[PDB]
Amino acid sequence: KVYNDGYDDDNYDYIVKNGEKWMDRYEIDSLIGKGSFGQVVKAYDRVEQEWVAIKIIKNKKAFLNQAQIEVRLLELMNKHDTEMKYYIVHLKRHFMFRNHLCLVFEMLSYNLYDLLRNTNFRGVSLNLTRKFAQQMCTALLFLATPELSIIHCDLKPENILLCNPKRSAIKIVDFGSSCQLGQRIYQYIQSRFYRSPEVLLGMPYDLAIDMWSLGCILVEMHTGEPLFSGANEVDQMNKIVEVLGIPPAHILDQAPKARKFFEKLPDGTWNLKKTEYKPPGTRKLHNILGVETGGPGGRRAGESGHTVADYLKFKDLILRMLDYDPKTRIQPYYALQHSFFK
Ligand SMILES: COc1cc(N2CCN(C)CC2)ccc1Nc1nc(N)c(C(=O)c2ccccc2)s1
């Protein structure tokens, strides 16, 4: 009949009314997004005299409890970053309002998908992609700090926010799917497009899955299209193999879900099960990026900082981020020292 004295709906979400005053402090403007966790809203903080995003968690135990884990990690990240210089959206404060847990963040304006949509999915330049890459590798180095050891677990374009148009800077948002390095409790994780092979294979995993996600994102930021746009896990694996070839046998012999995508011949090699696809590793990244052919779809022909030399450095890096072996895949510190960033 009514939910939470009328303040809530079916899904335990707070019904947001335009121009409502909570606590003589926050002035609600408009809803900016919806998710499984609850809602996000654009508000004006009267005390600090600034705009904020407020994450209104659902009035439901499971969602409260999940968001309390998120709070715990965000405040652990504040302890290790008082200067706010590692390109992370930071928790300002949290509070209870009409039985909802609300997390207050600084308000950014657009996500990286918006940026892409504004290019009509043709991409931004390599000079913009460089800057964003350095900042993301900085963010991951920080996450990999031994006391934090945090896996974001859902790096995709909507979880990367643009600071502001003349500042040319990005930040990582939404640590609600995040956890610290540990014994494996979860298996169906990451967004499919950016899901790593260790995850698709049901193998152990660590902070290197986030670097796989970043390999994909950076190719997408310069091409405008996702690198591996799988319709399901089988099709995702197949798209990965098209570019990078069959994974190594030492890996596939260990992998508990190997037989979902591959099969073991009598000689002991692994090959693709049949489900349309190019043969293993013949869709080269060299050619997707258009290293010698004037960038993606010829659009970077004649533009400064888009030479063969420049493109090879970017390629080289991406290839190190898309290593099949999580042990040898490039870590954040070695990524920062790459010649792509000179
Ligand atoms: C003006 O507010 C935003 C609007 C958008 N969009 C742009 C308008 N739409 C085309 C798609 C969503 C994307 C992001 C924001 N701003 C946000 N700033 C922060 N700080 C956000 C979050 O903290 C956040 C909270 C929960 C999940 C994801 C992000 S969301």
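By the numbers in Swiss-Prot, the shown part of chain A spans 134-408, 414-480.
Recorded method is X-ray crystallography, 2.3 Å.
Cβ from N, Cα, C; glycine included.
Here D287 (active site, proton acceptor) comes close to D307, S310, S311, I322, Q323, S324: these same-chain residues lie at least six apart in sequence, with C-beta atoms under 8 angstroms from its C-beta. Taken from Swiss-Prot, the feature active site, proton acceptor applies to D287, supported by a curator's inference.
Feature annotation from Swiss-Prot assigns ATP binding site to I165, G166, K167, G168, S169, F170, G171, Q172, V173, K188, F238, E239, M240, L241. The secondary structure of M240 (ATP binding site), as reduced to three states from DSSP, is coil rather than helix or strand.
Experimental mutagenesis is annotated in Swiss-Prot for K188 to R, with the remark: Abolished protein kinase activity. Within its own chain, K188 (mutagenesis position) has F170, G171, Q172, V173, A200, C235, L236, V237, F238 as residues 6 or more apart in sequence whose C-beta sits under 8 angstroms from its own. The secondary structure of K188 (mutagenesis position), as reduced to three states from DSSP, is extended strand.
Listed in Swiss-Prot as a mutagenesis experiment, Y321 to F is described as follows: Mildly reduces kinase activity. Does not abolish autophosphorylation on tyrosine residues. Secondary structure at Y321 (mutagenesis position), as computed by DSSP, is coil.
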Do you have the Cα distance in Å for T408 and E414? The stretch of 5 residues between them isn't modelled.
9
Cα-Cα, whole number of Å: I165 (ATP binding site) versus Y321 (mutagenesis position)?
27
Ligand 1 is in the model; which of the recorded positions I165, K167, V173, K188, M240, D287 have a C-beta less than 6 angstroms from one of its atoms?
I165, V173, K188, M240
What's the CA to CA span in angstrom from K167 (ATP binding site) over to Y321 (mutagenesis position)?
22
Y321 (mutagenesis position) to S169 (ATP binding site): how many Å between their Cα atoms?
16
